[PDB]
Amino acid sequence: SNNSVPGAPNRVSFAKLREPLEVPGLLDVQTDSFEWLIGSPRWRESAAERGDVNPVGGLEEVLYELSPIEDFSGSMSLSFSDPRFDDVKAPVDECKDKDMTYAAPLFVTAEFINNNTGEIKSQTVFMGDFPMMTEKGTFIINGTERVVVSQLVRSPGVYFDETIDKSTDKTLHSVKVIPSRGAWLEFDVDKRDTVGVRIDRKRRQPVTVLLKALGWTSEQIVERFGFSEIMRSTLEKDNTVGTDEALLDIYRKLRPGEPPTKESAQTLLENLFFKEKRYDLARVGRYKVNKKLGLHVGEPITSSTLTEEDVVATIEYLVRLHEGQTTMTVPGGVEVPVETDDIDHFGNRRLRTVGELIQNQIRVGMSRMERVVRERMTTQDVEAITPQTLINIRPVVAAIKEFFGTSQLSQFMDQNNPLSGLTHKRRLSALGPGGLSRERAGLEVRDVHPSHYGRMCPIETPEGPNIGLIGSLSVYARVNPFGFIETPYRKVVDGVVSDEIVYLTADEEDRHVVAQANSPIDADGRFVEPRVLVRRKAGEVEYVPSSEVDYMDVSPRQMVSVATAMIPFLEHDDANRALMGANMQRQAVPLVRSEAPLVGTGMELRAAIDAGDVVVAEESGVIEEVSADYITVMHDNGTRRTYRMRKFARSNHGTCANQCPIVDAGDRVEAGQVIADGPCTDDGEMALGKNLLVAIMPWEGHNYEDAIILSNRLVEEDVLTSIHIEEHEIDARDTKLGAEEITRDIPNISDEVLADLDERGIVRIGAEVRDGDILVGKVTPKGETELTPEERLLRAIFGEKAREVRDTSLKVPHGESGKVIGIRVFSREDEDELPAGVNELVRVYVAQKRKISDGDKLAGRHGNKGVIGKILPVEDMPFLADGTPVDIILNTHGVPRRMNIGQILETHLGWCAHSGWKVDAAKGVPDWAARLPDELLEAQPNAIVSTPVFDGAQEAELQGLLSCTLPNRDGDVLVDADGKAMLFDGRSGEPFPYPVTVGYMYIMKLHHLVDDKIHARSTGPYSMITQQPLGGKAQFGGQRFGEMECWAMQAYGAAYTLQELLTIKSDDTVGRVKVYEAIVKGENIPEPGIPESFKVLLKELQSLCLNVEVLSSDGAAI
Amino acid sequence: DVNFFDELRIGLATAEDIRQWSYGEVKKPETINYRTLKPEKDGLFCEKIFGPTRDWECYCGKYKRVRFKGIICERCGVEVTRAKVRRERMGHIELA
Amino acid sequence: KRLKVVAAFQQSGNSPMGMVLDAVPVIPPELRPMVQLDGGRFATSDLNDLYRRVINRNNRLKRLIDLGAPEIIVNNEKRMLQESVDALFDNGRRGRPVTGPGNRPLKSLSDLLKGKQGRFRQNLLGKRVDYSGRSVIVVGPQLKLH
Ligand SMILES: [Zn+2]
């Protein structure tokens, strides 16, 4: 078995090339990072493999940069090290159940030095609870599954440039050393040919000013920069002569009007760029500066601040960039090339992931803790001080909890299905806190860059206004320590391809010559041809003689994402439809049944197992007993492992999650094998739709303009039924007038309406609820007014008192139905954590079962969306020569216009998978199947094939497969050599005059359903202040009437309609009351007059002492 | 009002005209009373100068029927009418 | 340029005397509401602070004139009255605007006319109405054109 996975059902594959390396664990980006931050042995073992001499945890690094704290006497100090975590509070499922946060407590070992005494006191400090990541790669904050998204930033470093001038028509080279945190330094050559440094956006001064300011005598400047002419000219053009005269000059251009001392200037120059605390490069910035200047390449420098020798190296580099010199060398440093950098290139864009992002919040919170500890150690007594009293845990707990609450980069997990979640976690986002703005990013930042090849997917992106700003991590790509994205290659030493693979970054790859995975290879690894096609430098493609070939790609699908990877015949679509296809797959609703696609990519078993929603088997053993609730496995060791299966969970996006034990009882299960089938998964496989019999033609304008005709058989068989689970929540919070309560009796509601509720006040489980019904019965203690006299007689005749309580009971919003599957309640007595000031919270789950119908969205895999405009009854669909009616009728006119014919090929191949085939192999193998794999010569009906991306069935192979389709159970053969069949018309009963193209396709039911997206509103509830109808889909708000609809109105000349919309339908209260009343009464609606708004405009203009009068025809006021 | 405006014109006011628009003078800085949350006598919210709170009601409570339209109560001086005039009557301040 | 400004006042029939205020109007109480929120908190409008301010400085000035005082104190109080009403009519138009809570400029009375949210812009942008809905459209080739 070529497949790694233990018991995976096998797909014959149209694979022409063997894959050298297997696809890594997909959630690696999400787990690795966090594993590094906590500091765990697993990450320590990885660092053992890399051979890193420095083994350090993210927490440990933040503790080194804080320690030690010391008082300005130095007489008392406090440092702490060695974090360690503990067992998690509780298991994950319980945390999703009880609304808490799955986390672990965390200590440190802190000590208090004392100098005058000489005694140091050590102890264990606790540091709140710390949110910990689960094995699925997600965080559980407040009971909901969230996800931290990685972020693309420009790394710290030293960027040279060249900008053309408008006035003098000549380009000017400017550098900037941009650090991790600390003041911007920058150097720049002028149109007047004068270098100028600029320090924290100060006014330019000559650059030999700062050079002299560090301690450079005039003679050393003369000899070091002597070969350069513009540097010499800038040593003349300067005015300040001498060392302190330049520190004084720098202080005098730093701030104007401040007392200038020589010691404070010499103190701030080394305070802003050489002080360890005030300014910092990270390991990213330090390493990159070392690599760009070619200095200190042998030894790993632990010092992470800017140095002076470095700054002189930079100014010499800038002068080199003005020269046009290819090579620089510095004393004490290896040689490097000289070229201007580019901010778009992916070797400069580092990516900071969950570990970095959580580390930053721990850091900032920690700083806010350090100030408090410093003041606290000055005030307290030296004898009565303990390391317990100084450290305050609260300001950091606050920082983390606010990161997971508020931070843009920790969203709700998109859980439409498995593929959507797995894609959500592999995301490269450009937006957020600490990055370029959405309006600030130019149009070049947003497009594809020739260095993304194999790291970020060029195809996959969002379609709206965030295009280019969110990409997705490629299949094979993985992120190294510093924060760059690497892709694996294999290396060809001398025209022979190795089996050892090296992960390259974007800037290291620019230095070689990389050949593509389609190069013809012998069995030794010898190159079959004289010339190979290769990628050289940036955005260059060219043929090369076989000796200049250094590396080669892992797999022909190295450059795509995980969602893109599941589109059969993807090299046949265009990028637009490919984009809508990738995009749309992550909005497919999981059905009640799953089947895998008859034609798919090798990608779906791997994707499914990784995205975490199938239950896998940890060890190997034998199935003890199967339930609907749990599987019990018996290890060969002797110990038993029991797995739960959560049944009908409300996932985040209202769809249903269900786990179904797939194995039969008493079986032998391998370690790491699928055992249960999550939502959307069949047999451990990403199944986002169903197989349907499609025929391509227009059919009496019911599918005209991209709508779709569905066969009624689907609605009767439940082929496209889904389960959607809602939840509603209401609670009992205290008001000063009294404490509300949730209780069965409710004033002025008949007994039949209250039959569903029990004695508790909550509806019993399983009672189908039509909208408007009561789910939870609560009453507020009504605000104490006087009892109305008219109401004293009205209530007096019957004798029913309006009690001290009004009725605020939870009701069913309109457009929902289904059963009440489960209720849940939180109380003060149970000891449940509650929000501050509420005594009981109650939620209720209602689950309906949707059949497909008009106005639901369907989509294939190549971005061919569509709404169902009709559902014919079974006996009207154009049916096949043997009486199988087609299921869906997809129009012809949208295939050649979209310019994506992958769907036609998917249909042909699909029909061949349905019927099975047997090539003519008795006479010999026919030529068109020479390179066809041997397992493919002969398939059994309904056999599932696989065709990878950029390496699937070719044309000649498909066409040849359409001649060998197995004949039908009646004896006959239904589709011809072209793929077209003869159809009978269901209504007429004649045969159609030509052959139509039938076949199978894989269709998915998207998440745009007509029951969600329907709102109407005759009247409703308004908003006190804006006095317009209150918006929202959940309060059946009114729909908005913008400005271009008014211009339409006025182009018609429809004065009365537009005057009606703008006045009685929105703003005037008098108007709406009069119109409503007149309609109910059955009289004419009043003719629209002057808005009540007018008199308010006049009262406000009368407020500003202006005087506005209205003139009549004659000229007299009114 | 008549539906016929030929045109609108704007101009400067006058102290003798600003006194004409007004219904009282606000002479106390204070807004609604803190205890009962009724407006405070002769300030920026009072019912005497501007309008009654609820429809057809004076301040002290000597009239809450609708039978009396347009009467001005002689114990506190509010006028029982629609509460909508609460946004059509303007105050005035006289500066020393 | 002088002639234009001057001849205006001649054609108007309006005396230029109306450029010094002997009285100030107060906007009706509703267009600067103080409504009580759901949680017991009071939510008010910003103009209330400005009118209150001018009322204060006025009453204090008049009692001061009653008592008798030095010229520097009466001139300072007059000054504060003029600046106060000045910020009530249009804030941040002369020196520092006034801020109420947390260094937040107050919305003036000329603030109710200008801007994207002013009274002149209100009807041009468009609002949500009544008797309306929306949904997904499918084709139906059975229907007549009307
Ligand atoms: Zn009264």
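Residues 28-1145, in that order, are what chain A shows, numbered as in Swiss-Prot.
A Cβ is built for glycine as well, from the same backbone N, Cα and C atoms used for every other residue.
Around the Cβ of A:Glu138 (mutagenesis position), the number of neighbouring Cβ atoms within 10 Å comes to 17. According to DSSP, A:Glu138 (mutagenesis position) is assigned to a strand segment. One entry in Swiss-Prot concerns the mutagenesis experiment A:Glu138 to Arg. Its note says: Weakens interaction with TRCF and CarD.
Experimental mutagenesis at this site is recorded by Swiss-Prot as A:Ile147 to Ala, annotated: Weakens interaction with TRCF and CarD. Sequence-distant contacts of A:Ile147 (mutagenesis position), defined as residues of its own chain at least six apart whose C-beta falls under 8 angstroms from its C-beta, comprise A:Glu138, A:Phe139, A:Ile140, A:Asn141.
Taken residue by residue with DSSP, A:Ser149 (mutagenesis position) is part of a strand. Quoted from Swiss-Prot, the note on mutagenesis experiment A:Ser149 to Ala is: Does not affect association with TRCF, but weakens interaction with CarD.
Quoted from Swiss-Prot, the note on natural variant A:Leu436 to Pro is: In strain: vr2; rifampicin-resistant. With a cut-off of 8 Å between CB atoms and residues at least 6 apart in sequence, the same chain places A:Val175, A:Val176, A:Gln178, A:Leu384, A:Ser456, A:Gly459, A:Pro460 near A:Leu436 (variant position), listed in sequence order.
In three-state terms derived from DSSP, A:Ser437 (variant position) belongs to an extended strand segment. Annotation for A:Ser437 (variant position): spatial neighbours A:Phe166, A:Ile168, A:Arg173, A:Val174, A:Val175, A:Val176, A:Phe430, A:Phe431, criterion Cβ-Cβ under 8 Å with sequence separation of six or more. One entry in Swiss-Prot concerns the natural variant A:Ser437 to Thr. Its note says: In strain: vr3; rifampicin-resistant.
Using a 10 Å Cβ-Cβ cutoff, A:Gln438 (variant position) registers 15 neighbours. Quoted from Swiss-Prot for the published natural variant A:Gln438 to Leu: In strain: vr4; rifampicin-resistant.
Within 10 Å of the Cβ of A:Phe439 (variant position) there are 13 other Cβ atoms, across all protein chains. For the natural variant A:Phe439 to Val, the note given by Swiss-Prot reads: In strain: RJ37; rifampicin-resistant.
DSSP assigns A:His451 (variant position) to a helix in the three-state reduction. Long-range neighbours of A:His451 (variant position) (same chain, six or more residues apart, CB within less than 8 Å of its CB): A:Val174, A:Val176, A:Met440, A:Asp441, A:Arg613. The note that Swiss-Prot attaches to the natural variant A:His451 to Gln is: In strain: vr1; rifampicin-resistant.
The natural variant A:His451 to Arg is recorded by Swiss-Prot, whose note states: In strain: vr7; rifampicin-resistant.
Swiss-Prot documents A:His451 to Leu as a naturally occurring variant and attaches the note In strain: SP28; rifampicin-resistant.
For the natural variant A:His451 to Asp, the note given by Swiss-Prot reads: In strain: vr5; rifampicin-resistant.
According to DSSP, A:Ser456 (variant position) sits within a strand segment. Among the natural variants in Swiss-Prot, A:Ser456 to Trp has the note: In strain: vr10; rifampicin-resistant. The residue drawn here is the original one.
There are 19 other CB atoms within 10 A of the CB of A:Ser456 (variant position), with all protein chains counted. The natural variant A:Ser456 to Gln is recorded by Swiss-Prot, whose note states: In strain: vr9; rifampicin-resistant.
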Intrachain C-beta neighbours of A:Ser149 (mutagenesis position), sequence separation six or more, cut-off 8 angstroms: A:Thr136, A:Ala137, A:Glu138, A:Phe139, A:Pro414
